[PDB]
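Shown next, in structure tokens, is the structure this report addresses.
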Amino acid sequence: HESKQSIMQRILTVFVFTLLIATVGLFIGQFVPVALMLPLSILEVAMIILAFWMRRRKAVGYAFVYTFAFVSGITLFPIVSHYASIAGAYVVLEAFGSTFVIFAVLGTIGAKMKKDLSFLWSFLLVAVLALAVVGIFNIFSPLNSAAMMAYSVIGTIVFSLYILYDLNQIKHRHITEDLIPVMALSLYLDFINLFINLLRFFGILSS
């Protein structure tokens, strides 16, 4: 018989694992010739679209989640290398670092606070759409540095709030073992999409 503690710990474990796997993929992305990479904006919004799309009640397997972690890790290298070529490799750490701590804070706060935050859902969903919208817009009408930067601040706020909300709901809601893969998947999607926004923010800022 599973407890909320065991399910908590398990989702976190799977999550951390997706981080490691995606990291490996990120290492694999550097050995891909530049003639086979996807456009920056396309990937940047792809991550958002996936961040939203994979927020359903359809229980996928650990296989799908880990597979996705690997391939997304691979495909997020062109983003990393870009904001590294314009702002020094150090920023790649910086953003990551920041991301980590944020996830570690709200993720702890929501998972311990007694206020049920269900009422947020709709808004959050809406928020993502807007970002996605702008993202799509960014494909057909590239935004300047300042607008992209404000977009990055917005994205940061949204995905941080989404981290807090997600942990809060993992504790508050009825989550069974079959839901463990899909939960740690979203947790992975928040981390990645927050990191992107921070890397885009500080990467542009230090140019």
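Numbering of chain A is taken from Swiss-Prot, so the residues present carry the numbers 6-212, in order.
If you're wondering, the header gives X-ray crystallography, 3.4 Å.
Yeah, the Cβs are placed from backbone N, Cα and C, and that goes for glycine too.
For the mutagenesis of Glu49 to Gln, Swiss-Prot gives this note: Causes a large disruption to the gating mechanism and thus allows a large amount of Ca(2+) influx in a ER-like lipid environment. The structure shown keeps the original residue. Long-range Cβ proximity for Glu49 (mutagenesis position), meaning a same-chain Cβ under 8 A and a gap of 6 or more residues, is found for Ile84, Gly140, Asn143, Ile201, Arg205.
What Swiss-Prot says about the mutagenesis result for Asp171 to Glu is this: Results in constantly open channel with reduced Ca(2+) affinity. According to DSSP, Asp171 (mutagenesis position) sits within a helical segment. For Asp171 (mutagenesis position), the same-chain residues lying six or more positions away in sequence with a CB closer than 8 A to its CB are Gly112, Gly115, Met188, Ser191, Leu192, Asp195.
Mutagenesis annotation in Swiss-Prot: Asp171 to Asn, described as Mimics the protonation state and can nearly shut down the calcium flux; the structure shown retains the original residue.
According to Swiss-Prot, the mutagenesis experiment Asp195 to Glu carries the following note: Results in constantly open channel with reduced Ca(2+) affinity. All chains included, 26 other C-beta atoms sit within 10 angstroms of the C-beta of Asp195 (mutagenesis position). Under DSSP, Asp195 (mutagenesis position) is assigned to a helix (H, G or I) in the three-state scheme.
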